[PDB]
Structure formats: structure tokens, C-alpha cells
Amino acid sequence: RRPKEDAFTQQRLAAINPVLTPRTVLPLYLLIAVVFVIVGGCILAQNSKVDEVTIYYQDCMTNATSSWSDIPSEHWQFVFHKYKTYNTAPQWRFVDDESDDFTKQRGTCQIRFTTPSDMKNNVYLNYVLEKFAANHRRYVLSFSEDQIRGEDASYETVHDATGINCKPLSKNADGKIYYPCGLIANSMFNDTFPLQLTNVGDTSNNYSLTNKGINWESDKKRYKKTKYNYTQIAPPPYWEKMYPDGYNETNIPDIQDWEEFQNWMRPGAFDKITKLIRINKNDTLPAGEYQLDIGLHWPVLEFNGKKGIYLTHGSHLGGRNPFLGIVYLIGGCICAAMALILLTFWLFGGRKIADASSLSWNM
Amino acid sequence: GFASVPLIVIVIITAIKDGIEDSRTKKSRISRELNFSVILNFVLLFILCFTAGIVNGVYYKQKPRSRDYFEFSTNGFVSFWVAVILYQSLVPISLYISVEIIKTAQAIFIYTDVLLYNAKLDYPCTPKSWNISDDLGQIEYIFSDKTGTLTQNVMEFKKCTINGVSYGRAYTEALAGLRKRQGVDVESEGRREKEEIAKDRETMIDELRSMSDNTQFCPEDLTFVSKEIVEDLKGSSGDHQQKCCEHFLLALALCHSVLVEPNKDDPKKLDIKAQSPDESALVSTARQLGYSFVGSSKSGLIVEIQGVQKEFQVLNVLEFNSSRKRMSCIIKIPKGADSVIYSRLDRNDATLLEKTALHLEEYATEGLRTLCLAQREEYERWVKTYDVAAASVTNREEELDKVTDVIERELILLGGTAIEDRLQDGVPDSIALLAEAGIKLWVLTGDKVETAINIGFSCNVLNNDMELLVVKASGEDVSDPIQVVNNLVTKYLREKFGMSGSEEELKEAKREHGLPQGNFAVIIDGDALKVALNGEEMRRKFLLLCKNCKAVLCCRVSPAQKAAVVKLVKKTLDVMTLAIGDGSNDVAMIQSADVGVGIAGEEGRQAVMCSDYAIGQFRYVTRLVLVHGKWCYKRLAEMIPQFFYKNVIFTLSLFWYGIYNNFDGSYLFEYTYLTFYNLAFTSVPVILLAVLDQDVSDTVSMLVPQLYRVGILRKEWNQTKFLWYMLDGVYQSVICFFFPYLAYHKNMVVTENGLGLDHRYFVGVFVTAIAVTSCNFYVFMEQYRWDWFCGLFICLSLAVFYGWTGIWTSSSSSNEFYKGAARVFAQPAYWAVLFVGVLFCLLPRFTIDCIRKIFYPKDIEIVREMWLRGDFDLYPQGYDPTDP
Ligand SMILES: *[C@@H]1O[C@H](CO)[C@@H](O[C@@H]2O[C@H](CO)[C@@H](O[C@H]3O[C@H](CO)[C@@H](O)[C@H](O)[C@@H]3O)[C@H](O)[C@H]2NC(C)=O)[C@H](O)[C@H]1NC(C)=O
Ligand SMILES: *[C@@H]1O[C@H](CO)[C@@H](O[C@@]2(O)O[C@H](CO)[C@@H](O)[C@H](O)[C@H]2NC(C)=O)[C@H](O)[C@H]1NC(C)=O
Ligand SMILES: *[C@@H]1O[C@H](CO)[C@@H](O[C@@H]2O[C@H](CO)[C@@H](O)[C@H](O)[C@H]2NC(C)=O)[C@H](O)[C@H]1NC(C)=O
Ligand SMILES: *[C@@H]1O[C@H](CO)[C@@H](O[C@@H]2O[C@H](CO)[C@@H](O)[C@H](O)[C@H]2NC(C)=O)[C@H](O)[C@H]1NC(C)=O
Ligand SMILES: CC(C)CCC[C@@H](C)[C@H]1CC[C@H]2[C@@H]3CC=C4C[C@@H](O)CC[C@]4(C)[C@H]3CC[C@]12C
Ligand SMILES: CC(C)CCC[C@@H](C)[C@H]1CC[C@H]2[C@@H]3CC=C4C[C@@H](O)CC[C@]4(C)[C@H]3CC[C@]12C
Ligand SMILES: CC(C)CCC[C@@H](C)[C@H]1CC[C@H]2[C@@H]3CC=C4C[C@@H](O)CC[C@]4(C)[C@H]3CC[C@]12C
Ligand SMILES: CC(C)CCC[C@@H](C)[C@H]1CC[C@H]2[C@@H]3CC=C4C[C@@H](O)CC[C@]4(C)[C@H]3CC[C@]12C
Ligand SMILES: CC(C)CCC[C@@H](C)[C@H]1CC[C@H]2[C@@H]3CC=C4C[C@@H](O)CC[C@]4(C)[C@H]3CC[C@]12C
Ligand SMILES: CC(C)CCC[C@@H](C)[C@H]1CC[C@H]2[C@@H]3CC=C4C[C@@H](O)CC[C@]4(C)[C@H]3CC[C@]12C
Ligand SMILES: CC(C)CCC[C@@H](C)[C@H]1CC[C@H]2[C@@H]3CC=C4C[C@@H](O)CC[C@]4(C)[C@H]3CC[C@]12C
Ligand SMILES: [Mg+2]
């Protein structure tokens, strides 16, 4: 018969009509401006006191000498807030390796840098890569979520799977299933990093860098130890220098307790890849000169790509990036400027708020 | 199965919602503009995918990048296709199902309205079509009907002519029309009129209580107010006037064709049934006069009154025929206009009867339903000719004409009626509201045109300052009608407007959208209209003439005539037309309009079934057009650009990731964000806006009806607004992508512990958070009123985004996050990016809105400022000016 009631069947809900009167806009454009400038300065000040050491060593094999020599100013970038003019050009030294027959990348780059300040109790040494394309469509889908999960997936489950499957690197010419399959695991950054920052001045106390805990612990709930039988799997086409005899009863890598692999199996979204490779969560890194021994294996000059180390204590908003503070300050300043312009319009020429004589029919 | 299930189940729930609120083919204009906007969105998608394919090919034909070392022109085609698969949510089927949900909800909200439900006959507003509700918010023309829509079709006997003398006392609406047209103070004499009718009816009811036991029903149906007849029938002229009024009462109580059968369920109440209301009014006013009809019978009319017994068997009943409107029947002792009975006289006798003819002119003053009753009062010859003429040959017409010409000449008048049809409760206020809203309403009246214009002046369709361009062109007297109608229309168009031109003005008015200025009035009759809509040039000429502000009356119209009028105003000069009406002719009038409202009036519900809406009284159309119409129109006009903007803000953001990655075809978002964004993340806020957003309260939208002029002028929804929302979506997508990227761009270690974000899925979480928050806050910014339901559901949509990221990632089935929520939502970098990204998405739009509500504020901004100040605060919740 008759309709219902209560203020819902009839659109009579308890509402709030937001009339943007100048007595509510200005208390909003200012409450937003001061908040976005307070956080705009709090972030930019927190970001300013962030030490950072970037050292690109992609040109260490063909531009460094057997003796110590300063790194060209185009590679390294030091940013210490306590020392704004701390050039202190770090040195490097390339010791070749005639045993290794990989001419494109071999030997060892020893980089001696000098930090004039400490890094509080949590030092991250990532490796940065440039001009390495790890975000392409065929690449990022080139892995098997069955081998990562620890299953001994056959060639059908590994190759004939859904969009996420190792299409170009499913099986070798012999007939084995690459255990870490796909362009992702195959193309892994294999430059070996030291487990301790060699102290140049006082070699009695070396700053130890562990490789455990460099990835999320939850990742160990997804990357599980394999269940293969070393008779069906072969190293990826580029892991054949790490496993020249293929696989046997022992040398099968445990991807659960191999956090560099789990870091690399997370493809970098952009053209610059920066993945954590060494961490120190116990000791503050004291000021002084330190040497890092990187075993050059991963070639980058073939595609003009760059590779380097990135040492930092970090921050709460990540590393040192003058964007969040800058954009917060710009947002606050824009809010304040537009509010001043609105106050000018309301003062230097405008209507009464509820001006009934300004309606189109009252003209 | 969870692939494409939600579509079918929502189709079923929409169908069952349509089939639930209905038991107790016409597409709107917004839908066609929606199709065009979808075409434009597809053009944007094609441009995006073409640029993606071009840049991907250029990259593949470039320097030896890192592709050919670690990854091992049909390449352009496959890149274009994977881009189409990437950028495909620009315009999905979600728009065409969300719009249907919106229209269904708006229709069931029109239905469930309590101020549109008529408790008299228990019939709420039942939308016969659930797809045209925004069509009501842009209605420009209303083609009403005087039959039973404006007037309640309840005939009331007011005056009469006994012995050539007028008897009766009633103040009709046409008298008020004369008083308003001549310039008398109307709406003021009503007070003293009521105060005198009070004592008049008081003495009336005292006379009834002192006369008899009043065996009739309760005094609510005692429509007898004219005491003058009862005063003069007793002793004014002695027994002469008594003899005349008794003869009149007998002629009206025995000569009739009403089918009386008092039953269902008690024989106490009367069940007088007749196809014509005039006979029912006559027998009712003869019963209430004092000559009631107690009891019932099958054969004959046995009437006992205080001792007198009346049963005069006629032995033959002459039913009313619609072609001739005449029957020769004289009652033994032991019907239309003057074109059938009059105009046949001796080309010096019967002068007093001629005086009675002048009474017709007095009946032309008030415009009632009148007729003449002339009976001719040696006895054996009468019954002999009766029985020999009752069995004539060839349909009984030749001998009937013979006798009607030889003996039925120069009759004497002994009867005459006068019946009025008053407007429904709240029709003048409704017309005043629809006129203030700028709706040019046409009245397709019926029988008489003089009464039509008088009633139009009685209601608020006619008023002062108007120019009554009378186009009743039937001849020189007040030769061929075509040329004189053409000359009169041209003279009016030339001397009342500056309209030197024929064809250019039609296109000029089509590109004008309609603005009624300079209140005028036009009146057409049957023949002048049937000659006005046939010629192609005459059609546009009459249309340019009838583009006046409010008053366009059309009398003596046929069903096809009014249908063709609605077609002429609809097809030519394309506008939105409403055709409220009731009856069989109004069926054809309705079926050929943009919106057709049907009044549940007479027994025939044909105009209710074959319509779009069905209201009880005519007044409801105001609330159907001024409140619900404008509401749904602005709701759709905001939703559609909101929808396209919220799709752009996501697709363009997925495209911006193609700058990097060289448009190779990798998704920035997870495979399940691409679906849940348009399905669950940002779908409910915009729908609840388009369903529950109120421009202003119903009281404010009826107090300031001129707000409706935003729909008549199409000032709310246009392609400019859609393009502006799409450009805002492009900019906001730029922000939504490049704020998380610029957070990452420096060192890519924005994770608060260096453990490592920057899987493209996590940057996608960043971007999707910014985009979902900006979309919901945008829907809330552009919502006129923030209520307990839409704001709650915007908060709940944000919570759904967050909670389902937390549910999907905290499960091994995600296969690439496994911790995306616990890894992204926990870093302060994420919230720091999100807050400033939302600020930079909402700041330029909110600022342009502020500098618009300050410099060039629309009429709704001013009305809302007044409505917040507390102008419209003296009115209750459910207020409507259309009520007694
Ligand atoms: C570290 O990772 C490197 C990732 O590319 C990897 O480089 C690849 O090494 C393989 C050899 O193992 C090269 O393949 C060469 O040798 C085969 C032998 O049949 C030839 O058929 C090939 O044509 C080619 O000459 C790859 O070309 C090379 N890839 C690149 C981009 O240089 C290193 O081998 C890895 N080193 C260690 C120690 O793990
Ligand atoms: C610290 O790291 C040193 C790296 O050079 C290394 O000490 C050795 O290996 O090298 C020193 C310089 O070449 C030399 O002075 C030491 O005698 C070397 N020690 C040994 C055992 O051969 C050690 O790894 C670290 N040194 C200490 C003292 O812990
Ligand atoms: C499995 O293979 C690995 C390497 O392919 C073997 O490790 C080598 O062992 C020999 C002698 O035990 C050493 O001389 C090499 O230096 C080792 N190489 C490396 C890289 O560690 C391992 O011994 C093999 N295991 C079995 C059981 O045969
Ligand atoms: C920081 O201290 C922790 C223990 O307090 C070290 O963790 C141990 O590391 C050694 C060396 O790899 C392992 O053999 C132990 O099994 C680890 N213990 C635990 C409980 O994990 C960690 O290596 C130290 N980090 C640094 C950089 O010195
Ligand atoms: C209200 C508007 C005008 C504020 C705009 C702020 C502008 C003028 C300032 C604020 C931050 C500045 C930018 C800071 C960083 C960079 C990156 C550098 O590689 C090129 C210059 C560039 C791009 C600067 C250009 C100018 C800049 C964008
Ligand atoms: C120095 C040269 C090589 C830089 C060019 C980089 C190219 C590949 C990238 C960087 C900026 C990108 C453009 C950014 C803006 C737009 C406008 C948009 O509506 C269409 C895509 C388009 C036109 C993009 C096309 C691809 C683009 C031009
Ligand atoms: C007309 C109403 C309905 C919608 C208005 C859309 C307006 C508010 C939107 C759409 C396009 C947007 C602009 C897109 C581009 C830029 C350039 C940038 O450097 C400043 C912001 C600015 C100028 C935006 C301001 C806000 C903007 C103009
Ligand atoms: C300062 C250096 C690092 C920038 C190098 C990348 C430059 C060349 C490319 C990458 C991203 C590109 C921008 C992507 C987005 C937009 C917004 C669009 O509406 C206009 C083009 C514009 C503004 C592009 C300009 C060129 C651009 C900034
Ligand atoms: C291009 C016309 C139509 C509108 C102008 C909008 C300009 C002024 C605004 C809108 C979006 C803004 C861009 C947003 C993101 C980036 C990418 C960053 O790496 C360089 C700055 C840059 C490129 C900004 C430059 C200024 C910008 C392009
Ligand atoms: C006390 C230690 C162990 C907590 C470690 C987890 C911390 C760092 C994470 C987990 C939950 C996160 C919070 C989740 C919600 C918000 C509310 C937002 O408006 C400000 C950021 C803030 C407050 C986040 C800050 C960082 C946070 C507190
Ligand atoms: C507009 C506002 C809400 C942006 C929010 C920025 C938040 C998420 C970021 C910016 C600065 C960050 C804070 C920086 C410093 C500290 C002090 C430390 O002892 C506890 C964590 C705490 C408190 C961080 C919490 C998260 C934080 C407050
Ligand atoms: Mg009707």
C-alpha cells in the first residue's frame, strides 16, 4: 500500500551540507598549510641528516690500475651532512684473475673510501644497477612459482603454466629442467661481496657485514627448499660458472636460506635497481677508511649499464631523497599562497555570501 | 567459479528489484551522451595504445640495451595488443551496469517516496519505466490535459434554467478567471466568500434538519448550497414555479440512461453507473434536492416520496450516440448544443424562449456543462403514432426525420442544466511552481475554448503582463482557413516578435536550449491547429509562434492531434517533453513523448499502464519534476564525469609506468587490482553519490524552483564537463604515479629498513592507494551533501582497499606479494607519499572550486549559502507548496 518511512526510503538522512564559506575555507587552507609545512620541514630536516656513499665500480676492470688510484669524480658521490665539502676522493685498485676465463668480467675491485662520521647501529650496503632492464614483460613473468615454492615441478608444470612461467629457459639441450628457471633467476647479480668492511687504518677491528637478514623474514615462508633429485635439474645457462659440474647431492642451492637470490627474484620496478646485499645491525660503523673487495663477475659494460655500491644508515622514509620534504613544503606553500589569494579575492572584490540579488533570475 | 560471476547476479538482483516494486524501451538523453563519451574514452585508449606501441617499437629498434643479453613489424602489433590488454579499463561494462543500478535505485526511490503517494485511492508513484529518471530533471515542455488531469473530472451541478429563468448560486473558477483577467483583487474576496457561505450552508443544514429525516448519507456529500431554488419554488409565483420545478425534477428523474444497481455489498449505498458523468451529476443533484431514490427495482423506477408513488414505464430506452447527439423522445402522461436543436426557426413568436437563449450567453460567462431540454406537452393519436413509429424500417431514421421536421418544429423549452468541473487540490500552486522552474507548459483542453482560457487564468498558467495572441482563426467573423491562419500567425510573429525569417530562426532556437522571457500566451482551437501542423513551413511557423513562456492552450483536439503536437515540439526543435494526462487520447499523447506521466483518474487505467510514471493527482508531477527530476538529473550529470575520471586516473597511471619499462607490457598493479579497482575499490562511492546525492533539501528545491533551470538549459551535463573531468583524471594520474616513483627515483630504498620494496607490485600498491583515496575524496568533494551513508561508504571503500590488500597479501595464493600489506602499509614512506599525493590530487580541483564559488558562483551556490544561513528554516521536513 503506502511506502515506508524513517528517513531512508525518503532521502532524509542525517547529512552535513558543506557550504564553502570563507569562514571555513581559510580555516582549512591554513590548517592544511601549517601541517604540510611542519611535516615539510620535519621530513626535510630528518632527510638532511642522512649519510650516503655511492660508488659506481662498473668501470673498475678497464679503468683502474693494479695500484691504488683515486676514483674519478663521475662515479662516486659522498653526502655527509656534518661535512658539506668532504671531497676526499676514494681510491680503487683492480687485481686481475688469470685463472677465471671470463674476460668480460673477472678479477677483484678493491674500493677504499673514507667516512668522516658514524652510521648508527644499522648500516646497509646495497648494490645499485643502472641501464639494466628488469621490468620488461617477458622478463618479470619469466620464473616458476612452483620451483620457488619448493615443488619438484615437471617440465609441463614449469613450462606450460600460466602467464608466469619460464618460457625461454624451461629446459636445457640435454633435457634437464633448470631448477631456478627463467630470465630472472638465470640473470642474477653474482658479484661477490665481502663479509666484512676491511679497516684500512686499524686492521684489528674490521666492520663485519652479514648477508643474513638482508631480506624480509616473511619471504622465507614462500621461498622453500627444493625437493628435486639433482638428476633432473641443471644450472641456468649463466650459473654454469658457479656450478661447472652441474648439480650433485650437495651443491643444490637452498633458495630458502639464500637471501641474495630472494632479493634478485623481486624484479626492480624501474631502470635503476638497488637491492640490499650486506647489513650490519649490531655495531655502529665508526669513522675512518674502509676497503671493500668486490669480486667482479656480473658484466654491465656490454649494455652501457652501471653497477655500484650504496652504503647508508638509511632513515625512516628510506634513504636520502629530497622529494617528500620538498613536495610537502611545496604543498604547504601552495596551500598558503592560494589561501592568501582567496583572502585577497574576498577582500579586494567579491560578493556577499548569501546574496539573493545575485541569482540569475533576480537580475 | 569467480571469473565473471558478479555481472549475472547483479543483473538478477536488478531484475528482481524491478519486479518487486512494480505490482503495487525508452532511453534518456543522458544515455546517448553517455555513448558519445564512451566513444571519446575509446579514442583516448587508442591514442594511449598507439603511443605505447610506437615507443615499444622504437625501443626495440634502438641501441643494444640489456634486453638481448639476459632475455634472449609484428613486434609493434603484439606490443599494441598487450597494451590494449593493459589499458582496457578506460571504459568497461562496469559503467553500463552501474548506470542501470543508479537508474533502478532512483526509480525505486521515486516509488518509495511518501509525498508522491496518494492515500485517497492508495496509489503511489509507480515508475512504469526504470530507465528515464534524469529525463525529468530537464523537462522543458509539459503537455497537460484538461479532461481529468487539471480538473478532477468530478462533475458538480451548479446552475439551471427553469421556465426560462436562471436558478442557482455557485462561484466557479471561470468567474475567478474573469476577475483575474480584468484586474480585480483575487485571492482576497475568498475570505468573506467563505464567511458568507458559512452562514448560507448553516441555514441550509438547519432547513434540511427541519424539513425531513434526511434519509440520505452523511452531510459530507451534501453538495446542495444553492437555496434560491428551494426559496422560490414554494410561494414566489404561487403554484406556477412549483409546477415548473416539479416538471423539471420529473423530467430529470425519469428521462436518463444511468445504470442503477445499488449493491456491493449493502443495498443502502447507491451504485449509479453511467458512461457519462453528466447524467450521474444530474440524477445526484435531483436526489439531493429532496427527491431521493429509496430502494431499488429491476424493471422500472419505483419511487415513493412521503406518499407520492412514481413509476412511469417508458417502454424504450434511447442510449446516447456520439455521432448525432440527438434523440426524439417525448414522455407520455395518463440534449446537446445549439447546433442540433436550435438554428431551425421561422425565417415574431416565441420571444421569451429567445430570451432563454440569451441565458446561454450567461452560461458562456461561467462556462459550464449546459444543454437545452424542450418537450412538447388527442391522447389516443399520440400513443398510436408512437407505436407505429417504434417499428419503422431501415434503422428507424427516415420516418423519424419526417416527424421531427413536421411536428418537432418550434418547440418550447422546459429544462436546462449547468455542470462544472473544478480543478484538483493543488493544481494552481503546481502550475505556479512549474512556471517558476521555467517549464513551458501546454494545456491541450477539450470541449470549449473560452472556458479553457478562463480556467487557465484561474490556475497559474495564465497571469498578468501576458499577451493573449488569440489564433482562433476560423474566418473573418468572430475565406479558406489555411491562408487566414497563415496571415494571422505571420502577423503575430511580426508585430509581437522581431522574427524576420523562416528557416534560420528554427536552427537559431534549436541552438538556444530555451529561455522563456517576455510572458506571452497563445490559444488555438481544433481547426486552426489541424491546419497548423500539416504544412512543413506552417509547422515551423506555428512552433516559432508557440515558443512563448508559459501559456499555450489547444482546444477541441483529437488524440492524433495532441500526439502530433507533442511530436512537433519533440522531433522538431529537439527538447525534453512531458505529456501528463489520463484517458485513451492521453495514451497516444504519452506514448510519443520523452516522459509520459499517467493520472490514475477515471475507471480507465489505459493512460497509467501505457506510460512512464503513474501518479494519483496532477500536483505530484511537481515533486516528480522539481524534486526527484532535478535530483536524478544532477546525480547522473555528476556521476558520469566522476566515473570517466576515476577510470582515467587508473588507466593513465598504468600507462605512465610505460615511460619506464619502455612500454614492454608489464603491469604496474597486481592482476587483482585491475579488477577490484573498478569493481570494489572505487565503484560504491560514485554509485551512492548518483543515488543519494541531493542538490538541496526537498523544501529548498520547492521553495526555489528556479534551480530546475540548470536542467532545462543542460547546464549540468555537457561534453565540456566530461572533458574537464578527464583532464583532471590525467593530471591526477600523473600525480598518483610520479609521487611514488619520485619517492623511489633517487635510491629505491624507501622501505624504512632497507630490506627492499620496489617490486613493481609494491610501487603499484603506492600508486593505487593514492588513486583510490583521491577518487573517493573527489566523489566526496563533488557531492553536494555529505550524509551518514555516502561518507560511511567512502570510508568503507578505503577500508575495503586496505583490508583486501591485507587479506590477499597475507596469503600464499598471492604468489608475488605474500606480504604486500605488512611490507608497504608499515613504512612511514608509504603514508608520507600517500598524504601528499592525495593533497596534490585534490588541491587544484578544490581551489578551482573555491575560486569559482567566490568569483562566478552558480545559482545553487547562492541558494545553498542562503539555506545554510537559515532563510528556508521556517518550513518542516516534508514540505510541498502543492497542498490545501
Ligand atoms: C655471472 O652472471 C653472468 C650473467 O650474465 C654470467 O655471464 C654469462 O656467462 C655465460 C657463461 O657461463 C656466457 O655464455 C657464454 O658461453 C657460452 C658457452 O657455450 C657461449 O655459448 C655463449 O655464447 C657465451 O659466449 C654468457 O654470455 C654470459 N652473459 C653475459 C650477459 O655476459 C657469468 O657467467 C656469471 N659468472 C659467475 C661466476 O657466476
Ligand atoms: C681484517 O681484514 C684483513 C683484510 O686485509 C684481514 O687481515 C689480514 O688478512 O690481512 C691484513 C692486511 O693484508 C694483515 O695485516 C693480517 O695479518 C691478515 N690476517 C691474517 C689472519 O692473515 C683479516 O680478515 C682481518 N684482520 C683481523 C686482525 O681480524
Ligand atoms: C658437488 O659439486 C661441487 C662443485 O660442483 C663440489 O665442490 C668442489 O669439491 C672439490 C673437491 O671436493 C673442490 O676441489 C672444489 O673446490 C669444490 N668446488 C666448489 C665450488 O666448492 C662438491 O665436492 C661436489 N660434491 C660431491 C659429493 O661430489
Ligand atoms: C649480529 O649479531 C648476531 C647475533 O647476535 C649475528 O648472528 C649470528 O651470525 C653468525 C655468523 O654468520 C651465525 O653463525 C650465527 O648463527 C648468527 N646467530 C643468530 C642468532 O642469528 C650476526 O651475524 C651479527 N651481525 C654482524 C654484522 O656481525
Ligand atoms: C607554485 C609552483 C610554481 C612551485 C614550483 C616549484 C618549482 C619552481 C621548483 C621547486 C623544486 C624545484 C626543482 C627541484 C629539483 C629539480 C630537479 C633537477 O634535476 C632539475 C631542476 C628541478 C626540476 C627544480 C626545478 C624548479 C623546482 C620544481
Ligand atoms: C630524449 C628523448 C628520447 C626522450 C623521449 C622519451 C619518450 C620515449 C617518452 C618520455 C616522455 C613520454 C611522453 C610523456 C607524455 C605524453 C603525453 C601523452 O598524452 C601521450 C604520451 C606521451 C607523448 C609520452 C610518450 C613517450 C615519451 C615521449
Ligand atoms: C569545470 C569543472 C567542472 C572541472 C574543472 C577541472 C579543473 C579543476 C582541473 C582539470 C584540469 C586541471 C589542470 C590540469 C593541469 C594543470 C597544470 C598544473 O601545472 C597546475 C594544475 C593544473 C592547472 C590543473 C588544475 C585543475 C584543472 C584545471
Ligand atoms: C630530470 C631527468 C632525470 C628527467 C629524465 C626523464 C624525462 C626526460 C622524462 C621522463 C618522464 C617524462 C614526463 C612524464 C610525464 C609528463 C606529464 C605529461 O603531461 C607531460 C610530459 C611529462 C612532463 C614527461 C616529460 C619528460 C619526462 C620528465
Ligand atoms: C603540459 C601542460 C599541458 C600542463 C603542465 C603541467 C606541468 C606544469 C606539471 C604537471 C605534472 C608535473 C610533473 C609531475 C612529475 C614529474 C616527473 C619528474 O621526474 C620531473 C618533474 C615532473 C615532470 C613534473 C613537472 C611539472 C608537471 C609536468
Ligand atoms: C614499535 C615497533 C615495534 C612498531 C614497528 C612497526 C611500525 C614501525 C609500523 C607498523 C604500523 C605502522 C603505522 C600504521 C599506521 C599509521 C597511521 C598513519 O597515520 C601514520 C603512520 C602510522 C603510525 C604507521 C607508522 C609505522 C608503523 C607504526
Ligand atoms: C601528514 C602526516 C600524517 C604524514 C605522516 C608522516 C609519518 C608517517 C612519518 C613522518 C616522520 C616519521 C617519524 C620520524 C621520527 C620518529 C621518531 C621515532 O622515535 C619513532 C618513529 C617516528 C615517530 C616516525 C613515525 C612515522 C613518521 C611520523
Ligand atoms: Mg483525461
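Chain A is numbered as in Swiss-Prot; the shown residues are, in order, 51-413.
Per deposition record, electron microscopy, 3.1 Å.
The backbone N, Cα and C atoms fix where each Cβ goes, and this holds for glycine too.
One mutagenesis experiment catalogued in Swiss-Prot, A:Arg51 to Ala, is accompanied by this note: Increases glucosylceramide transport activity of DNF1 and DNF2, but not their phosphatidylethanolamine or phosphatidylcholine transport activity. What Swiss-Prot notes for the published mutagenesis of A:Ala65 to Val is this: Mildly reduces interaction with DNF1. Swiss-Prot gives this note for the published mutagenesis A:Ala83 to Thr: Reduces interaction with DNF1. Among the mutagenesis experiments that Swiss-Prot reports, A:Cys110 to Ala is described with the note: Strongly reduces interaction with DNF1. Mildly resistant to miltefosine. Decreases protein level. Normal protein level; when associated with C-159. The annotation that Swiss-Prot gives for the mutagenesis experiment A:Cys159 to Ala reads: Strongly reduces interaction with DNF1. Mildly resistant to miltefosine. Decreases protein level. Normal protein level; when associated with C-110. According to Swiss-Prot, the mutagenesis experiment A:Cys216 to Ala carries this note: Decreases DNF1 activity. Reduces interaction with DNF1. Resistant to miltefosine. Sensitive to duramycin. Record note (Swiss-Prot) on the mutagenesis of A:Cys231 to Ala: Mildly decreases DNF1 activity. Reduces interaction with DNF1. Resistant to miltefosine. Annotation of the published mutagenesis A:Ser237 to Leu in Swiss-Prot: Strongly reduces interaction with DNF1; the original residue is retained in the structure shown. In Swiss-Prot, a published mutagenesis experiment is listed as A:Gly375 to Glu, annotated Reduces interaction with DNF1. In Swiss-Prot, the entry for mutagenesis A:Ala404 to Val states: Strongly reduces interaction with DNF1. The structure shown retains the original residue.
Overlay of Swiss-Prot feature records on the structure.
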| residue | record | Cβ neighbours (10 Å) |
| --- | --- | --- |
| A:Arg51 | mutagenesis position | 8 |
| A:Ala65 | mutagenesis position | 20 |
| A:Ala83 | mutagenesis position | 21 |
| A:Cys110 | mutagenesis position | 24 |
| A:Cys159 | mutagenesis position | 22 |
| A:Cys216 | mutagenesis position | 25 |
| A:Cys231 | mutagenesis position | 28 |
| A:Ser237 | mutagenesis position | 23 |
| A:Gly375 | mutagenesis position | 22 |
| A:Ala404 | mutagenesis position | 19 |
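In this entry, A:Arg51, A:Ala65, A:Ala404 stand out among the mutagenesis positions A:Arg51, A:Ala65, A:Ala83, A:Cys110, A:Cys231, A:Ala404 as having a C-beta under 8 A from a C-beta of chain B. DSSP gives A:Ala65 (mutagenesis position) a strand state.
For A:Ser237 (mutagenesis position), the nearest of the mutagenesis positions by C-alpha distance turns out to be A:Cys231; the candidates were A:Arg51, A:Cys159, A:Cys231, A:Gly375, A:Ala404. When the C-alpha distances from A:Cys159 (mutagenesis position) to the mutagenesis positions A:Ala65, A:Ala83, A:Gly375 are tabulated, the minimum falls on A:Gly375. Annotation note: A:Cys231 (mutagenesis position) sits in a coil segment as assigned by DSSP. Ranking the mutagenesis positions A:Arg51, A:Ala65, A:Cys216, A:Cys231, A:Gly375 by the distance of their Cα atoms from the Cα of A:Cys110 (mutagenesis position) places A:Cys231 first. If you measure from the Cα atom of A:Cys216 (mutagenesis position) to that of A:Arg51 (mutagenesis position), you get 66 Å. In this structure, A:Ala404 (mutagenesis position) belongs to neither helix nor strand by DSSP; it is coil. Note on proximity: among A:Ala65, A:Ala83, A:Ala404, the mutagenesis positions of the record, the Cα nearest A:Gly375 (mutagenesis position) is that of A:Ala83. Between the CA atoms of A:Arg51 (mutagenesis position) and A:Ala65 (mutagenesis position) there is a gap of 29 Å. The separation of A:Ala83 (mutagenesis position) from A:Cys231 (mutagenesis position), Cα to Cα, is 52 Å. Here the Cα atom of A:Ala404 (mutagenesis position) is found 28 Å from that of A:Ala83 (mutagenesis position). With respect to their backbone Cα atoms, A:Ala83 (mutagenesis position) and A:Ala65 (mutagenesis position) stand 28 Å from each other.
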